[PDB]
Amino acid sequence: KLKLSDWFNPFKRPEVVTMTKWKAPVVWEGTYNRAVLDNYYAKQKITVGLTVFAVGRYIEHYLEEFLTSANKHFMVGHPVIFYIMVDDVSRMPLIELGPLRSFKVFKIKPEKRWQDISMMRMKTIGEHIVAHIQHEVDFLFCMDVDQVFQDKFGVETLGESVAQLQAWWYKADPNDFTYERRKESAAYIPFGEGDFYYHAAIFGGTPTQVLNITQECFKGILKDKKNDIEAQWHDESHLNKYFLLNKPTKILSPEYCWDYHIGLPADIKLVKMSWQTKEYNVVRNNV
Ligand SMILES: O=c1ccn([C@@H]2O[C@H](COP(=O)(O)OP(=O)(O)O)[C@@H](O)[C@H]2O)c(=O)[nH]1
Ligand SMILES: [Mn+2]
């Protein structure tokens, strides 16, 4: 029965949004007491999971760097299981893992369109939750592979449902967010609505919550298909609709998923994860 103020002090970061109107914390560098949390979670003997997909040349371009950096920086001090989904196991980089890390690899079907590779993750993650992850971990993160951990990404990020503020939009007004705006899409969010723009590169929660996130997003994806529409930002559009309806119980600041193309402004104090430069001419095979 951890209490928010046990570990979270919004006053340490007075110039950024630290609490939502539904009283979920927005976790910024300086606001969290990791020691308090490491002790608490170690006493419950938690395990944390991490899913990552790499299909096609995303394997060679990003998977090693992702996993090497995750080994070093993700939930250090707690058992972690990396679940790696690839279309060709023969190209899996098999790095050395450190204390309290282990992994397993699964072969998946490569979808033809990169858009569908990205969106089908929703289906696949749920399948894996039901079959095994629910029995293996207390919390799970689902992440894009095209990014690199830069510093500690620890238990301060854990919660029932966890969303990532997207780096380019965190100070914007909702009517500037790139939600899907066509009412024919299941991902539709009208003008005048919206809390934040969440990044689909990182989301998480307990296995139960992540099952519901992924299942509801995939239902939307499938519905759109039947209506011959494809959301503007694919699974991210659906994820944003989900989290509008089912508010996240924790949000991570853009420090947890930063685009250095923006530079490094005052609000980004310690970067925990950075985007890789895009290489679509090589890693994608369709428009
Ligand atoms: O050809 C594909 C396209 C997507 N992905 C996976 O789906 C994620 C989402 O796609 P992407 O990162 O390209 O989207 P962006 O962040 O560039 O919008 C990637 O990080 C990979 O984990 C992949 O493995 N191969
Ligand atoms: Mn990405």
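To match Swiss-Prot, the residue numbers of chain A are left as they are there, and the shown ones run 82-368.
From the backbone N, Cα and C atoms, a Cβ is placed for every residue, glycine too.
Look at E317 (active site, nucleophile): DSSP puts it in a helix. Here Swiss-Prot flags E317 as active site, nucleophile, drawing on experimental evidence.
In this structure, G137 (substrate binding site) belongs to neither helix nor strand by DSSP; it is coil. Taken from Swiss-Prot, the feature substrate binding site applies to 134-139, 225-227, 247-250, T259, 359-365, supported by experimental evidence.
According to DSSP, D225 (substrate binding site) is assigned to coil rather than to any helix or strand. The Mn(2+) binding site feature in Swiss-Prot is assigned to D225, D227; the stated evidence is experimental evidence.
Residue density at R365 (mutagenesis position): 16 other Cβ atoms are found within 10 A of its Cβ, drawing on all protein chains shown. According to Swiss-Prot, the mutagenesis experiment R365 to K carries the annotation: Strongly reduces catalytic efficiency.
Calculated from their C-alpha atoms, the gap between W250 (substrate binding site) and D227 (Mn(2+) binding site) amounts to 19 Å. In the three-state DSSP classification, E360 (substrate binding site) falls within coil.
With respect to their backbone Cα atoms, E360 (substrate binding site) and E317 (active site, nucleophile) stand 19 Å from each other. Checked against ligand 2, the binding-site residues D225, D227, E360 give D225, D227 in sequence order as having a Cβ less than 6 Å away from one of its atoms. Nearest neighbour of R365 (mutagenesis position) by Cα distance, taken over the recorded positions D225, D227, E317: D227. Taken in sequence order, the recorded positions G137, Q247, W250, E317, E360, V363 that lie near ligand 1, meaning a CB under 6 Å from one of its atoms, are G137.
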